Amino acid sequence: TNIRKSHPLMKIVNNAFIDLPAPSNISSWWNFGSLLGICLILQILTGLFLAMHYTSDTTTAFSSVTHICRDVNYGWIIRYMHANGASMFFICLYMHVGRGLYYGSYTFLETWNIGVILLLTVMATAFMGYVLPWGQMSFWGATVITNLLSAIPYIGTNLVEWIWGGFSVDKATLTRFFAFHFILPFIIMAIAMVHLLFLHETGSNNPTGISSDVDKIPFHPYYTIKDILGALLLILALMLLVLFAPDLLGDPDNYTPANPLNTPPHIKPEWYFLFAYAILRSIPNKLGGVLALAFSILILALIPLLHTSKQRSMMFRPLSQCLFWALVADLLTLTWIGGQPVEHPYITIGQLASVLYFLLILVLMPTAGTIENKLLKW
Amino acid sequence: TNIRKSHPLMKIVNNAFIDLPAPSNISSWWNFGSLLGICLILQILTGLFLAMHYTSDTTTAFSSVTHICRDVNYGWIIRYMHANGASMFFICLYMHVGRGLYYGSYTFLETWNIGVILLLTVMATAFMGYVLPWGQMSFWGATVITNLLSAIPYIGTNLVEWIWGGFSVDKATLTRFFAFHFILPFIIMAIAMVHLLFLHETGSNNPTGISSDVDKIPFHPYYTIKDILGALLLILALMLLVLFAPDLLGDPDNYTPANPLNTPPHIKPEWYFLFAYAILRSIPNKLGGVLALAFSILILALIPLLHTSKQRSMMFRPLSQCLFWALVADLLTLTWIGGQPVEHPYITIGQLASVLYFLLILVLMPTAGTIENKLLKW
Amino acid sequence: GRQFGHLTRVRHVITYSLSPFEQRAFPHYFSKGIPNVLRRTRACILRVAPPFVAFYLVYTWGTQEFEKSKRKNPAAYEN
Amino acid sequence: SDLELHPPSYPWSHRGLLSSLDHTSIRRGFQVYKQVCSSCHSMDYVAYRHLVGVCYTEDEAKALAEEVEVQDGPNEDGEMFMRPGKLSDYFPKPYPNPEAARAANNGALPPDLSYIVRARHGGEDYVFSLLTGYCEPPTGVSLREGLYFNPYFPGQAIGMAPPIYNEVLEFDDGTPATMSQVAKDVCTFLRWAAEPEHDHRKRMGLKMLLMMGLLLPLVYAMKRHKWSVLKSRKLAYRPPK
Amino acid sequence: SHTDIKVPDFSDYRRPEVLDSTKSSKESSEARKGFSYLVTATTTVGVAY
Amino acid sequence: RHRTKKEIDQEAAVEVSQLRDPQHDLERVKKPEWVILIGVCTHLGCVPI
Amino acid sequence: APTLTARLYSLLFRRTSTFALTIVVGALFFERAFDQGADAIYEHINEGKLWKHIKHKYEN
Ligand code: HEM
Ligand code: HEM
Ligand code: HEM
Ligand code: HEM
Ligand code: HEM
Ligand SMILES: CCCCCC[C@H]1C(=O)O[C@H](C)[C@H](NC(=O)c2cccc(NC=O)c2O)C(=O)O[C@@H](C)[C@@H]1OC(=O)C(C)C
Ligand SMILES: CCCCCC[C@H]1C(=O)O[C@H](C)[C@H](NC(=O)c2cccc(NC=O)c2O)C(=O)O[C@@H](C)[C@@H]1OC(=O)C(C)C
Ligand code: FES
């Protein structure tokens, strides 16, 4: 009898990537699940090696990182792989969610939802991540953001100071964030498995949204090697940054230590929050700005309630296909604006892009869907 | 249909402590599995709150802990619950393994073995744990021990300095240990689940070693409440220490910072390594001492290969029952000697206790078993 | 994993039981309790106790000789 | 020198299980610290504010803090002047470099006092006995310079001068500063300088016992209920024929 | 023959309001449940604190 | 360490072939009245008293 | 005239609503009364407090 099937442990492994039936059909947009996995472990792995040298304490924070980069044998590649892997973890997270909407994958409620929980957590994690080196961006990045909870009626103040450990960002705040930045990726890693658990309940969706039961292939050969190649590609990219352009995606001013006295007129969160940043300030309101910022992400959990189409994938849906790309480009817009100062053109256009975003996901795509139904006679 | 049974998540929870059939028969010696669980989380939980205030850096190490105890609102109970919970985690670990031998539970190879892996890891964890406050015991405790790998032929030196980050214990060594002391309990927590996975494959053994299939009861009511009461008892004990005798099990000299110049003629690892300590130095050899220290624990993984009896539990085995207690008392001996200076009576008696230990587990218990067979006509 | 209904085979046994709300949680707690723990203690003293007094004897004699080895040391050094 | 003696059990006002410290006695003790020990013994962890809830009061703490002059933060020219005394900072006193403690007291380190009661076996009693112990060297013996004699001490050869009986005072309201009265008070304060949480700890401890005293029986009667179905169950075996 | 099966006597375990074969147990129904639930209510009030 | 005349003579009298690590005292010092050593125990690196 | 426990069951324990309502209502009053009596017991057996010490320093 084949021990690969009856042993309590292997079962799991057989079910994960050996015998599990998958669509003969999936394409590259399905790789980002392994890539996110890889990202998660590599992040956990370099992250740990930095912790054997990092510190905390506001006095030594910045000093330790430089210590690593200059003194620690090879500390530089580790440090930069960590910081660059962090960005890659967003590119993939972004692509994953993308793949998801286009193809209708979100119809797996539990799975999609666990994925939203996976999004907020890696966001919450990466945020704490950059506060650590204790640079300029780290300090006010850690300030501009956190504050937002001060917009919450009646108790906002209390919470923001409770998360702070003082009346501002200092002593109590760096150690806190380090510890949280340490325990979160483990918790995420658990949630991921539950994400994956619920996924195995239905198997994978595919480019046509049809149903591949009629043509499944074994994960064995097929998707293991198509995951390896894929991961090699992810390595190429991560290494391209680290080894040729280490600070290309990094704000040069998180160098130069903190300073509660300064604040360098510019300051934006790391690139991956720009679209969100743009939204928040494209609203003349403390409450509204943050309320809108929240909705900006928590709307993913709303998408399935506005599936209106009789087809699952957008593979055969030109109308929606157009609104999808309009969404992407528009997000690329928000990212760009977020990156600019709150001045003349930039204000009104980022204000339009915001409205577009919400109007597109909340009114346009759902209508495009119904018209397509009507066109097909459905 | 009952969602408590078909939902991918609940299944697990139904199987863990709701519908799982258990012996109507188990007694208090089976509680230490929940207690170890509780221990593990509570340890993880206070441990984390200390990390939001602790540091690392040899300069601030000791200072931060006192900061917590004196300045941090309630930092003292947290700190002391952590340190006392650590001891309790050993009392239970000890009791668990005890329950195990007596009752023959070790016949579940995979489960027993995962449990040995669980033992070494919490040992390895708790070791790193006490190096953290950077006290006297912490420094040489961290020195006397670690060194041992320097007894390994040809490469001992290399490894001990590799684990050190220098030529002695300093900078590189405290941050390292903190990080490892942080990631280990998570890894342990995983291993625990696999331990528990393999356990569910057979269900639980019981006081008679017979087989309770003929009389199983639902974990629902029964063992959930008998686990609650039990946990309350564990709280009583943990709180008795923390709130009445905080340093009773703690070496008073881990107070007073480090000092690579000193070394206070006494020094012993925390109580839970005393029996092991005694063994090692009860041998006039660098290689033999450490070799014997290893065997002292790695012998558990040998026990099943020396099951000789035709009955499973010792419930009906007076001969072995006697050798069991002789083992316990003898371990209580090793603990006591370990706690004493390497002088007159203490040497030869701790030297006898060592031999006894190995001769008892390796020759005496296995023979007691065979004689019992012969007595019964088996 | 193993569920009720697929455990094992049982022939002819009746089991009468009673609702918890219909009986006492502590029937004869002391009346029948004490006698029994005496009985279980008795039943096991001889296999549990002996190794412990042995340790006990070796512990008191061990420290004794440890003090009387040094403190008692002088003793005599007469010239 | 190889042989030793251990302390007795002085019936402290905080030896009993649920026993608070004597706050009046913690006061006099700080006094003993300030006038006597403070010029040799660092106490890096305690501060004037720590004294606020304990012994003294708001204004009083301010005043005692102002009776010294600490080196405050640098100013515009990169100065580092001196200032009255806040409440904020601690008691970092006697010497800068550690070896400067050795240069004064001949090659001896008068260790931090925040430590003490929890860093030495016996706790208060060892310090109580070490202070009020001070006796005279019998035969055999030696001594170098003034490596004074003390039985309650490892080796008996200390480097610490016996600054006990020098009757200093300020025991407000009226308290005889005898050797023994002075030693109990230092210790009593030193207990509190090591374990400030001491009284709260035991206050909770009372509740912990009092709570468990209702819970243990209850959460136990609960488990009985549920197991009673099993405990009084009756079996009958009725095979065919 | 299955009519030889009498349920074994329990007087030895019964709550006192329930010893009489001639007394309806509905009378002490409330009292008995009340007590055990009060026991857990208090308990949980204790954990709550 | 400054060794006295008595200590020098005592080390020179030690039976060399009985040693675990055979070495004469005069090959471990340059001036007999001075022994200079690394304060590190060869077993597990503790500090010898 | 039924029983205390009986009447108690009917009006508050029967429904898991009122049952739970009773305990949250019952925990509030318990935390207060247990903290009073407890601390009082803690003080009565002590008296080297900072409570009876204040009377001396209302001034400065
Ligand atoms: C911790 C970060 C995440 C990890 C590690 C992760 C891992 C995976 C893996 C391995 C797959 C299967 C392979 C694939 O389809 O690519 C997958 C599919 C999916 N994930 Fe995630 N994912 C993460 C974040 C998300 C996010 C952000 C979402 C959406 C909010 C999400 C919802 C989904 C859904 C709906 C699928 C099904 C895709 C399909 O069937 O076509 N997960 N994920
Ligand atoms: C639990 C494994 C992890 C550990 C031990 C860890 C620990 C650390 C430490 C000590 C630093 C400061 C050193 C430095 O800045 O280079 C850091 C920086 C950071 N890590 Fe992590 N982290 C871990 C997982 C993650 C995860 C999941 C993310 C999210 C992709 C992440 C993204 C970051 C970011 C954004 C920074 C700061 C950015 C920068 O280096 O400039 N790390 N981490
Ligand atoms: C991370 C520490 C450990 C945890 C959390 C843990 C958890 C548990 C739990 C919950 C049970 C079932 C309840 C019980 O029988 O008490 C159990 C049983 C068992 N464990 Fe562990 N245990 C740990 C360490 C060990 C050790 C040290 C061993 C032995 C080396 C061990 C081998 C076993 C075995 C053989 C059983 C079966 C007991 C029986 O059937 O009677 N595990 N454990
Ligand atoms: C991952 C959760 C844990 C974290 C975050 C954690 C973190 C810490 C930190 C920061 C300290 C230094 C503060 C102090 O000494 O009080 C410490 C001390 C310690 N913890 Fe942990 N630890 C965790 C799990 C454990 C585990 C599993 C054990 C083993 C029972 C453990 C046993 C210890 C010990 C022995 C010490 C030093 C003893 C002492 O306090 O005197 N902790 N821990
Ligand atoms: C009531 C005020 C003082 C107290 C309570 C006090 C208490 C102590 C204690 C408990 C020790 C360490 C005992 C041990 O190692 O077991 C010590 C060491 C010492 N203190 Fe004091 N002392 C006080 C005032 C002084 C003064 C005024 C001096 C200046 C002569 C002084 C100089 C020393 C020295 C030199 C040592 C070193 C003893 C040694 O380790 O060899 N201390 N003291
Ligand atoms: C340790 C490595 C062993 C792998 C076991 C864990 C990893 C795991 O479960 O492996 C399989 C490979 C899992 N699914 C896929 O990859 C996958 C599924 C459909 C299609 C493709 N590709 C192309 O069509 C895929 O690649 C996947 O990729 O999930 C990872 C996030 C998870 O990783 C995790 O959980 C982390 C929490 C560890
Ligand atoms: C988060 C709390 C939910 C519980 C799920 C996890 C916990 C879990 O799985 O629960 C059940 C309760 C598991 N078994 C028992 O307790 C148990 C089994 C037989 C008998 C008794 N008692 C008396 O005869 C028991 O108590 C047990 O106690 O294992 C713990 C170590 C595990 O804990 C773990 O994994 C940690 C890795 C979390
Ligand atoms: S004798 Fe073992 S470390 Fe010195």
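We're sticking with Swiss-Prot numbering for chain A, so the shown stretch reads 2-379, in order.
Including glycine, each Cβ sits where the backbone N, Cα and C put it.
Now, the feature entries from Swiss-Prot:
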BINDING   A:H83, A:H182  heme b b562 binding site
VARIANT   A:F90 to V  In strain: 65, 66 and D
BINDING   A:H97, A:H196  heme b b566 binding site
BINDING   A:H201  ubiquinone binding site
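Here the features listed in Swiss-Prot are painted onto the structure.
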residue : record                   : contacts (Cβ under 8 Å, 6+ apart)
A:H83   : heme b b562 binding site : A:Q44, A:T47, A:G48, A:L51
A:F90   : variant position         : A:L37, A:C40, A:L41, A:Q44, A:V123, A:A127
A:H97   : heme b b566 binding site : A:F33, A:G34, A:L37, A:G116
A:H182  : heme b b562 binding site : A:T126, A:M129, A:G130, A:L133
A:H196  : heme b b566 binding site : A:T112, A:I115, A:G116, A:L119
A:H201  : ubiquinone binding site  : A:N16, A:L21
So which recorded positions out of A:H83, A:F90, A:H97, A:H196, A:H201 are up against ligand 7, CB under 6 A?
none
Annotated recorded positions A:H83, A:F90, A:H97, A:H182, A:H201, filtered by Cβ under 6 Å to ligand 1:
A:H97
Based on a Cβ-to-ligand 2 distance below 6 Å, what subset of the binding-site residues A:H97, A:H196, A:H201 would you report?
none
Let me know the DSSP-derived helix, strand or coil state of A:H196 (heme b b566 binding site), please.
helix
